[PDB]
Structure formats: structure tokens, C-alpha cells
Amino acid sequence: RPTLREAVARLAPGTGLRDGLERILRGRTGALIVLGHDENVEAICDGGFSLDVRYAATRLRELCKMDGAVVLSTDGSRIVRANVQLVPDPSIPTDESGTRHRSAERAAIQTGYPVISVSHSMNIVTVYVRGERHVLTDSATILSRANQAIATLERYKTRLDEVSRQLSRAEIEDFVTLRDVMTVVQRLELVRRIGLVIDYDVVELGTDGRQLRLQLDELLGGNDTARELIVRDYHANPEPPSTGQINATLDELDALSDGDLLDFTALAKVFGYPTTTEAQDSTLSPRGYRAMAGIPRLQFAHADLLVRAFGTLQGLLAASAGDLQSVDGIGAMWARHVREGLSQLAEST
Amino acid sequence: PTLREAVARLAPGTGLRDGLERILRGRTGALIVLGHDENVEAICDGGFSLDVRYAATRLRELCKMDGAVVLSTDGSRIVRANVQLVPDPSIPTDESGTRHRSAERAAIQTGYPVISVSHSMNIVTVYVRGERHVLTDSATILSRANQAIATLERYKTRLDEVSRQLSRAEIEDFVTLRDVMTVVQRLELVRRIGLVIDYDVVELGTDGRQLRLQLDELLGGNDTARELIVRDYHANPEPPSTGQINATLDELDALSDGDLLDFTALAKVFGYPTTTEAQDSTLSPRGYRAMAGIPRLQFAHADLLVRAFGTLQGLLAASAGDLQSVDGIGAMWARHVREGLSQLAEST
Amino acid sequence: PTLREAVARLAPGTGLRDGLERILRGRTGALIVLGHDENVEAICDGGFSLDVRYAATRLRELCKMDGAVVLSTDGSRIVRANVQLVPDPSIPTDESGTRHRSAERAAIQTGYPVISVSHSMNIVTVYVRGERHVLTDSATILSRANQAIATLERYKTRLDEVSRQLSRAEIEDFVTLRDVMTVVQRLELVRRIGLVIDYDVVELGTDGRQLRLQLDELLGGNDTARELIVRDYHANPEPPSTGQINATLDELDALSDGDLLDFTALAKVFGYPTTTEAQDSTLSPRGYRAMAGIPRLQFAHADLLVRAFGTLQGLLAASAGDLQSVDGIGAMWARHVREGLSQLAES
Amino acid sequence: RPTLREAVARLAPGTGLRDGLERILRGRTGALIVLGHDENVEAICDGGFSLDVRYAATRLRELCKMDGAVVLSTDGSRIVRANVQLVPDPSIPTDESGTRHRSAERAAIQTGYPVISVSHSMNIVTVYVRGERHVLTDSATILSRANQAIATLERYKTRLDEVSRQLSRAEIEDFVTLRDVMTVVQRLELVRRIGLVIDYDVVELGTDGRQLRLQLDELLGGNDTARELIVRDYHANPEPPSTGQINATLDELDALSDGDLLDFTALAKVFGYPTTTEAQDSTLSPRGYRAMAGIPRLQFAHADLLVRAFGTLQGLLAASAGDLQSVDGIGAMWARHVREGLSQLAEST
Ligand SMILES: Nc1ncnc2c1ncn2[C@@H]1O[C@@H]2COP(=O)(O)O[C@H]3[C@@H](O)[C@H](n4cnc5c(N)ncnc54)O[C@@H]3COP(=O)(O)O[C@H]2[C@H]1O
Ligand SMILES: Nc1ncnc2c1ncn2[C@@H]1O[C@@H]2COP(=O)(O)O[C@H]3[C@@H](O)[C@H](n4cnc5c(N)ncnc54)O[C@@H]3COP(=O)(O)O[C@H]2[C@H]1O
Ligand SMILES: [Cl-]
Ligand SMILES: [Cl-]
Ligand SMILES: [Cl-]
Ligand SMILES: [Cl-]
Ligand SMILES: [Cl-]
Ligand SMILES: [Cl-]
């Protein structure tokens, strides 16, 4: 069945449905619309007339001038019933108020399809999707909220970049501590979560979100890769993290509450380090996956064999060119390319 | 309850504010008592007694009826609806109309907040014991507050610029009253706009959560800066007492916005002459600001050094051994202070 | 009075505007006369005579009634309500309808402002002696003004960049007339946008308080910069007198928007020839702008030094002792100026 | 006869017509207005009053209080009929909804003049011109759309500046590649295209767009010159590109689709380089137009003479003041000026 997020996109600006709903609001008639029709919807439909017409925003507005509910086909392409009386099972729980909205949420739960009720008194559109509710919001209000969020994301992007530069500099110096790594982890997560908030606003804005999508893609882009590499570099298990294990760790980070992300001990637990104060002060050593990823055209197969042999970035830097040609599966030309790239880390700082 | 407390109870994100927004869209009007006891019952006439949990939808429906709705003190319950309030007509009020005059009188007599919604004006007014506040749409508040935050970040840049100028002048040993009062004015301007933004943030409720973090970051350190500059350049010859510092800052707040534009007005608060020649006369900081820049240096240590040497220049000429001669300053701290002072001089 | 004075009297935050806002929400319409004398009484017909203190609520309630409300000149009292205005029909007007045509005719005949509120259009119009102004909701003005602020921030950025280029040229001793006038154009462009936004602040009244803080900070120092550039690059060999400086600034304001794009028109205001060949001729700064760049140096001191040495190059080559034998400059300010100048050259 | 874009201009803010339409919307009367009168319009006109009065916003509002349609003269200066019943040929096809709007578009097609319908229920203005339709939008909504675009244009302008500075660094070092040149070409085009979008909003805004016009011209200022200079520097033709050749290249760039702009090989084709991915790594040598433009006070006329004489930026850097004063039209003063201006770039990067 459609999910709450799917319904929100289907009612977003730029869609045929949203054009009809905008028309209904201006007419102040109210409405009750079922986004789907099957045998289950028929069971709760009572009376009304059957019509078979192509969906049109103008047609929807006219039919919703009538008392009752309008039913659309599942694909949303046709209007099949109008002036219908919904009779959903009263035992289905709902916290809505009044016959119209209580009938709407109950019908949404019983049939499994989205149901829209528009209040003539309040000029509000509500969509019910299987026990969840979404209230449409003015595109101006969403834009104002999203642009402030974009402003916060730009600041999160600036602080992320500088703490990231500090971490890399410490990696060369061999003076990285667990707390420093969790400072970068915290900033990557903060960037990700505010990014998700803006993403939901972009979806809700529909065509009115096109420009916001472009801004969001630049600010975020590369956030997923940075989170994956940092888990790959600083995870407590002696074995280099598997790709699936990395996704498990990242999923644990997402499970943390917004408040927990401010707690460096909680993050330390997600990477397998102890939660103690002393653990934060302890010095770590990067595994080196991030450095290899920066080397152009170096397939991860060659990076995993080298990282497994030497273990740490300092071991990779301490290796000679011949030491990088004595690893099984690494060529002579590849050994030269990796050694030169690590020397460019000296060029970095 | 205070008026600001009442405004918080009606702020966005509360059940009450949800109900009031619904009432406004219904254009029904309302007259709501936020509390119930024997005194309220005395002024209640007719109506229904009911015992239901508060809900925005329930409040909207009940206010469709003529009369008033009374809630429990905690706001969790609706206890009566359709009530006729009859507060003592002798209680004075300058409100207009039966509903609003009855609302303010009821607020005064019972001591609880009373809300009246005008169907004609679509305005929410809350009365708390002779004071009034009219709600403002969150949209207007957000736009107004964002200009204020934008201006405040710019005032914060200007404050940093004049502060570095003062520190450089302090090291150079050529500081004039005018240079100090430029910093005093910028500190106060940041503070006052900060207070303005704070009131809007409170009124915004949940819609002010993001703006609150921005405000706390921009302001942070303003109180310490105001205390320190008073402590360094106050006319009183003995270093200012904690009570004197708090008194001066209260006087600075008492000045009008126009007075903050008058450097002579600021100089009077600091105890200096109001003449124009005073703005040009030189002064010497005590050194509290410099010591505060020293990491890990407890204020108690800085106070002993300032009383011994008297001025920042006396501290800068003091050797590390010379700073182990005052009782209460150890050898390690003495090296740490001299090292810090020499670093401070080079930076300017 | 004037139309601008009336708009101030009707600005947000005033008792009058509060009543008008209440009338607009009530959608009753209104016809209000801001003044009472014999000429008004001649035009008043029927109605009730009352003498009450003005309050926004009182104006709203009285304007629910058909007819017109008359206020005292100072605006402190309501003197008539439900009155019929009967201005001389020979008085010409291009307004539409009985109410608005009666409003303008009454404004012309009596000389006081007259306000009409349209129930159909929910628009407030004030008539002052043959002129018309329509009040605008504070939201619309704020949006209009913020667009102007966006332009102003870009113009301030362009002004800062060209100003730093000019100052760098002053140190290099190779400054041309066209360079100076490039800064002159950008200073004027910033000013003109500033004037437009300032007008929106006035109409906004109390709703413009935040826009005033933002506007004053962005403009801040622009008037001072316009004075300093005139003081540095004005034809007259003697440093321009305060009367000459104000005259130059007044001529710039008189220029049309189109003239500002032409540097030769700007050159004329400063007393230089309009020929393009002149735009390539090198100039010598007096040093007012450079001295203004020195932190903490008040213009009293800066002016004494600039008048003594004559040119910025003379200031740069002066020792600390050379800047102490100018009466009015002590040892401390002479040293501070010497160091401040060396910083500019070194950077 | 009026075209769709021309008609929208006649209804733009600041016009007498748009003032009248704004009055109609506030009055909630609805309207049906024909912008033109000839034999064909009269043919479809039925009943009503014939009047000859000058157009005024107020006069239009009052006349539209009556049932029916108002006809204006072709020049728009007069109101010629009111209370008219339009009877367009019903065979003319239309997909509009309702008697008023379907009658409006049919009349627009049959007579060839613009026709305006105002919905009393929806408070929406639609203009029909020969099978095309446009719905007017409140100036606030257009401004909101345009300010989002201005924000993106601010991000593209910053990104353009940084890659341009990177290209400038490479030009001095003589380590430029096609990929470096095409990164700047792409960023120049993105700024240009978003700028064109904002320009259309300025036109639709009429007088309400004057400030947006000032801001837009400031941000876009210099973008055209940058596009010309980069073509002048890195065009595959051996001789410096011709003026018509430059115009041809920029026209091809405009012809590219948005997706093609994301293809560096697509941009390489326009400049005349090979379309292969390998070609992106080939080294290029700039002619020096861009660097000379960075020199203060240097008129392009003189830079064109120097660039054609020496051929490459590296040749210009190696040139002495005497070498730069042997080009006709380059004096001693300008030879010195360019000589120091180039040696300052060499040191800075
Ligand atoms: N001598 C005349 N010639 C032609 N048409 C006439 C007229 N007198 C009245 N009307 C028409 O009757 C409408 C309603 O007039 P009423 O006196 O009810 O309502 C009036 C009255 O309450 C007030 N108003 C208009 N002119 C006034 C004046 N000179 N003095 C006082 N009140 C005035 O404004 C209301 C609406 O005026 P509006 O012009 O919109 O609407 C006017 C106008 O269209
Ligand atoms: N032949 C027909 N077939 C089916 N339904 C019909 C019809 N003629 C009228 N109606 C219905 O009656 C409504 C009111 O018609 P009325 O002529 O009063 O009000 C009309 C008339 O004043 C004007 N209008 C519509 N078509 C026109 C035309 N061809 N020429 C001139 N005026 C027109 O616009 C008003 C509103 O039009 P709208 O369609 O919204 O509203 C129409 C439409 O819903
Ligand atoms: Cl629509
Ligand atoms: Cl709501
Ligand atoms: Cl009220
Ligand atoms: Cl109000
Ligand atoms: Cl009359
Ligand atoms: Cl329609």
C-alpha cells in the first residue's frame, strides 16, 4: 500500500490532485476524497452515484461541492464515485474530531488507501494513511522553514570541514584521540540529520522545491562517503569492518536521539569503544582506508589488501616501495602509485 | 503567574494555542478563564458544569456557544462552559466592549489569566492582573526576529573590531575614555537587541527552537564582557566591588536608547566627567581583562595581582620573579602569567 | 502641512493608524476628516455633535455608522460623527464614486487631510490639497524594502572592493581621475538605494524598527565616505571648505540616475573637465581617506595633518617628530599616526 | 496581432489593465474582457450596451459588476462595449471548465485577440491568446520563486569564482588540462541559465520587479565577458578565435540541453576538442586573454594585440618590457604596466 510519505508527494505542489485540492480550498466547500477503489472501499461506500470520468482538478472541485465523498481509482487517473456515504467500522480507533474526519481516518485504516478530508470551517487539508496523519502546509511557510534550515546546514558544513582538517592533520602527526574522531562523527551526523529534515520539505514542496533541491544536493553530497570511511578507519574490532558491518554501525548512529549525538560517550559505544571518560582521552591510529580512497583510480581491492597487511596509516607511510610490491595481488605499477600518493599526504601538511 | 508566563502558556506548541488558532479560524470569539477555584465560581453565573480533558478541538466547539469557558488551573481540564462572568463592575478597566471589559475585570478579581478573542478583529488578548498582551502571528515574529538576528551578528562583528582596538591601545599605553566608551556602547547595543530577540523567541514557542540556539551563541559572553570593562575602567579608585559592578550595569540598562548614542551619558554611568575634554583624556586599565585572557587563571589570582601592581602596564613590567612576591601567587602560576602577558602583547 | 506629514500621522504605531486598521478588519468603510475649523463646519451637514477623546476603538465604532467622522486638528478629539460632507461640486476631481469624490473635494476646500476607506477594496486613501496617497500594509512594504536591502548589500560589496582598490592606488602614487569617480559612482548608488529604503522605513513606522537598525548599519559611514572623497579629490588646490563640500554633495544629489552611469558628469561636479582625456589624468590624494583608515584617529587631528603636509605622499614620508611640530598633534597621536601609515604602505 | 507573451506584458504590474484586474479581484465580481474589437469580434457579440469612453481602471471594475463581457478597443485606450454576451462557435475545441472560461478561449481563438476571464469563486485571472493560456500570478509568489533562484545563483557564482581561481593558478604553472577548462565552462553556463530563469520572472513582475532587476544585473555582471574570454583562450582553432567564431561557440553552448552541460565531452565538442574521455586529460596552453583581463586598467584592445603577437600566456610571462613595446599600438607606458602586472601574478601563485 502507499505510505504516508508517498501520499505527501502525491498531494504536493505540481500534481493534478494538489491542483484540485487548491481549488476546493478556495471554494471553501470542504471535501472527503478516497485515493483508491477496490472491493474493500465498496464495502464501506453507501449510496452515491457511479460515474466514470477522467480525473481533472476542475472536475474534482465540482464534485466536492456536493455533500458526501468522492472516490478515485487506485492509479489516481479516474473519478469513479461521488456523493458517497462512507460507513467505516466504528470500532476502528481514531482521535479525530467530528463525523467527517473520524469517518476519514477510519476509512483510511479499513481500506488501506489514503483518505483526504478538507475542513470548510478551518480551510485545512488532512490526509490519512493507515493510522498516520499529514496536514498540508503553505509552500511559503515550508520555504521559510527550509531556508533557515539551509542556513543552519551551511554552518554545520563549515564546522564539519575544519574539524575534519584537524583530524587528518593529527593522523599524520599520530596524535589522534578517540574524542577527536567523535567530534568529526558528531558533525557528520548533524549534517546528515538536518539534511533529512530539508529533504522532507523538498518533497512536500513539489515543484516549489526544485531550487531547494539543488542547494541541498551540494551541501550534503559526500556526507555518506565520509561517514562510511570514518567507520572503516576507526572501528574498535581488530578486523577491518565489512561493508555490511559498516552499514550496521551507521544504522546504530541513526538510531541515536538528537540529544544523544551531543554525548561523545554514546558515539564511542557505537564504534565499540568504552563509554568511560578515560576512553575518550586514549590515542587511536587510523586504519588508512580514507587515505587510499583519495588515491585516484585505486580499486578498493588493492586498498583492502594493503590495509590488512600493514594495519595502520602510519604503517602505510612507513612502508617502502618494495614493501608495497611484496603484498600478494599488488602490482609493481600499483605499488608506485600508492607510495607516491601517501607522499602527497606530506604535501597536504 | 506573570504576564510572560501567560504568554508562554499561549505560545505555539501548546494545546491552548492550538485551540485559540482554531477559534480564530471559526471567527466565533471566545472568553476563557485559565483557572478555577471558589473565587471564580462567585463570578460565574449559569452555564454547564462538565469534567472533560482539555483538547484543542473541544475548546473550539465549546467556544461556539455564547458565554465563557473556564479551565482548571493546570490547564488539563475544561470545567465549565457557556458561563456568564459577572465581575464587580467597580473594578476599573479601559477596555472596550462588554466582552473585553468583562475579561479584564475577571482577570483582576480572580487573579487568573483571562483570554478574549474578538470575532470582529480576530485578535487574541490575554489579561493577567491589570496587564495586557495581544498575540501576534508567528509569521510576523519570525520575519522580524530574523532581521534582528542578522543585525545582531553584524553588531557582534563591530564589537569584536572595537574590542581589538582597545586591547591594542591598552598594550600601547595610549587609551582614551572615548576608546573605552566605544566598547561600552557596542556591548550595550548587543545586549539590548538580544533582549528584544529573546522576547520574540519566547512568544514563538516551538517555532523559536532553532532561533534560540542562534541567539544563545551570539550573546554568550556578553555578561562577562560587561562586567570586565566596568571592573577595568570605573572612576572609583578602589577596584569596583561586585555590588558596584552590578549597580553600574543596572544603570546602563536604565539609560534610554538615545543615551546609548551619547558617549558622555555612558561616561557618567562610569563616574567620569560629562565634558568633551574627558573623552580625550587618557586612562589606564586595571588589567582584569588581560588576566581573564590567561587560560586556567582563577579570578582570585587575577584580583591579587591587580591590587599589587594596579594597572596593566604595571603587570607588563613585572618580571616572573616579581609576580611571585605577592602572597598567594605561586612560582608556576607566576611563570604562566608572565608567559601569557607577553603572548597578549605580541598578538596586538 | 504636507502629504508626507499626513503619512507620518497615519504610520504604524499611531493611534490614528490603529483605528484605521480596526476599520479595515471590520470592512465598514470610513470617511474621516483630520481637522476642524469654520471651513469644515460649512461643509458639515446633519450628524451628531460630540466631544470625546480620540481612541482607536472609538473611531472604529463611530465609523460603523453611515457618513463621516470629523477629528480635531491636533487629532486629540473626535468632534463629529455621522456627518454629511457637502463640498462645492465645482471643485474638480478625478476620483471614483460619491465617497472618494467627496473626500478629495473636501480635502481641497478645507485644506485638511481627508481619509476614505473603501469597504469594497479595503484600501485606505488620504487626500491632502490635491494630492493622493494610498496606505500600504506593512507586510507589502517590508517585502519591497527587503528586495532593496538585497540590492544594497551587493552595492556595499562592490563599493568596498573598489574603495580598497582606490586606497591601494593612493599608496602606489598612481591614481587617476577615473579611479576616483569609480568610487564616487558606487558611493552614490549605495546612497540612492539607501534613500529608497529610508522612505519605506518611514511608512512602516513602528513596524520598521528592525529595518532601521539593519539600514543604518549598512549605510553607516557612507555619508562620511562621500565627504572624505570630496575632501581628497576636489579641484580647488586649497582643501575644500565645508561650504564647498556641501555644495558638491548637493550637486550629486541633483544628478539624474542616468548621469551617474556617466563618469564625465561626475567629474563636472568635482570641478574637473568633462573630456575623456581628463579621466586618464593622474591625481594626488590629500590623505583624508588614508587617515580615516587609521583606527582611533579623530578627524580633528587628521585634518590638521593633511592641511600641513598637503598630500598623502608627504604624510607617508613624515617621521613621528615631523608629525609633532604641527600644532594640535601631540607626541602620542604623532606616533600613532606614524605607525598607522606605515601599516598601510607595508601591506 | 498580440502574441501570448505580448498580452501578458499588457497585463503586467504597473499597467492600466492590471490595475483594473486587481480591482476586479478585490470586488469578487468576476469578469470576461476582450482585448480588441473588429468585424470578427462584433460577429460573436450579442446584446449589451455600446459605449465610447476612455479606459480607466475604475471604469472597468464598475462595468464588470454587470453580467456579461466587456470589450476594449484594440489599442487598449477605450472601452467600446459592456454587458455583452459572447457566442463563439461551439465547434472550436477547448478543454477549459465552465461556461465562462470555455466561452473565453473559444472567443480568443475565433477573433484572434486576447481574452481575459476572472473567476469570482477562485480569484484567478486567465488570459487566452490563440490556443495558448496563461494564468497571472500575484507578484509575491513570483518574487518567492525568483528569490529562491537568486539564492542558487549566489551559490553558483561562488563556485564559479573558486574554480576560475584554480584555473588561473594552473595557467600560471602551465599545468592546465581540458578538464580544468571545462569545469569553468560548465559553471559559467549554470550561472547563465539560472540567470535567464530569473530574467523571465523580472518581466512577469513588471514594475514590481525593478529591484530584482538591479540585484540580478549586479550578480550576472561580467558573466558574458567571462564566457567570451574563456572561448578566446581555449578554442581548438590554432589562430585566435574570430569574433563570429566566438558568437557561434556561445550559440552552441546555449543550444545544449541541461543534461548535456553535465557532460564535459559535450562541452569539449563545442570548443572543438575531441569528445573522448581520454581527451579530458590532454594539456592545453591558454592564449592569455583571461590573465590580461585580470591586469588592472588594461583595455581589451591592447590585450588583443599582445595575445595575438606572443600566442601564449607563457610567452607573455617570459617577455621583457622591450619585448612588449615592439608590438604596434603598445606604448612604453603600457608595456611597463603589463610587465609588472604579469610578474605580480607569477609571484602570487
Ligand atoms: N449624490 C449621489 N450621486 C450618485 N450616487 C450616489 C449619491 N449618493 C449616494 N450615491 C450612491 O449610493 C451609494 C450608497 O450611499 P449611502 O449614502 O448609503 O452610503 C455612503 C455614505 O455612507 C458615505 N459617503 C459617501 N459620500 C459621502 C459624503 N459626501 N458625505 C458623507 N458620507 C458620504 O459612503 C457611503 C458609500 O458611498 P459610495 O459612493 O461607495 O456609494 C454610494 C453611491 O454609489
Ligand atoms: N449555456 C450554459 N450551459 C451550462 N451552464 C450554463 C450555461 N449558461 C450559464 N450556465 C451556468 O450558470 C452560471 C451563471 O450564469 P450567468 O449567465 O448568470 O453568469 C455568467 C455570465 O455573467 C458570464 N458568462 C459566461 N459565459 C459567457 C459568455 N459566453 N458570454 C458572456 N458572459 C458569459 O459569466 C458568468 C459566470 O459563468 P459560469 O460558467 O461561472 O456560471 C454559469 C454556469 O455555471
Ligand atoms: Cl489554482
Ligand atoms: Cl490549525
Ligand atoms: Cl479588542
Ligand atoms: Cl490592531
Ligand atoms: Cl454630494
Ligand atoms: Cl477555472
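Chain C is numbered as in Swiss-Prot; shown residues: 7-353, in order.
If you're wondering, the header gives X-ray crystallography, 2.9 Å.
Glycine too: its Cβ is placed from the backbone N, Cα and C atoms.
Looking at Swiss-Prot, the entry for mutagenesis of C:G73 to A says: Retains diadenylate cyclase activity. Around the Cβ of C:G73 (mutagenesis position), a 10 Å sphere holds 19 further Cβ atoms from the protein chains shown.
Under DSSP, C:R105 (ATP binding site) is assigned to a helix (H, G or I) in the three-state scheme. Summarising the annotation, Swiss-Prot assigns ATP binding site to C:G73, C:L91, C:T104, C:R105, C:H106, C:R107, C:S108.
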Binding-site residues near C:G73 (mutagenesis position), in sequence order, restricted to C:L91, C:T104, C:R105, C:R107, C:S108 and a 10 Å Cα cut-off: C:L91, C:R105
Among the ATP-binding set C:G73, C:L91, C:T104, C:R105, C:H106, C:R107, C:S108, as the record gives it, the longest Cα-Cα distance in Å: 14
Packing count at C:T104 (ATP binding site) (other Cβ atoms within 10 Å of its Cβ): 10
Near-site residues: ATP, ref C:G73, C:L91, C:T104, C:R105, C:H106, C:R107, C:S108, CB cutoff 8 A to centroid: C:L37, C:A74, C:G103, C:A109, C:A112, C:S122
Coarse DSSP state, helix versus strand versus coil, of C:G73 (mutagenesis position): coil
Under 8 Å by Cβ from C:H106 (ATP binding site), counting only residues of that chain that are 6 or more apart: C:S122, C:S124, C:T131
Which same-chain residues, if any, lie at least 6 apart from C:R107 (ATP binding site) yet have Cβ under 8 Å of it: C:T99, C:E101
